[PDB]
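Visitor: I'd like to ask you about the structure that follows.
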Amino acid sequence: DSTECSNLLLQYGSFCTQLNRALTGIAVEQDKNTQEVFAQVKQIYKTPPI
Amino acid sequence: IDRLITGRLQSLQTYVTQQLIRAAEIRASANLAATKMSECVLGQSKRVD
């Protein structure tokens, strides 16, 4: 949260944007992994009382 | 000039590393497609789903 550093970091161009975009792709994939494993079933089947 | 050389060289190593990781993901899909073609097209798989 320094101002003076951020105005230097801008001069390195697209590096910071593509780091945020990379970690976002990793984060979104974790939900996909969980969906592919568990959500193989269309309806919530329920066991009889007896 | 040595700053521009450093920045452009670091930018190019960043691109090639990203493409190496992305290529391994595509190879893992090409191995799945070669397996699907062998079992499903050239045969009749009993493997569920």
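By the numbers in Swiss-Prot, the shown part of chain A spans 745-794.
Recorded method for this deposit: electron microscopy, 3.4 Å.
Heads up, the Cβ atoms here are built off N, Cα and C, so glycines get one too.
Among the sequence features in Swiss-Prot, the natural variant A:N764 to K is noted as follows: In strain: Omicron/BA.1, Omicron/BA.2, Omicron/BA.2.12.1, Omicron/BA.2.75, Omicron/BA.4, Omicron/BA.5, Omicron/BQ.1.1, Omicron/XBB.1.5, Omicron/EG.5.1.
Thinking about packing and proximity, how do these listed features fit into the structure?
Guide: A simple way to gauge crowding: the CB of A:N764 (variant position) has 8 other CB atoms within 10 angstroms, across all the protein chains here.
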Visitor: What does DSSP assign A:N764 (variant position), in three states?
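Guide: Looking at the DSSP assignment, A:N764 (variant position) belongs to a helix.
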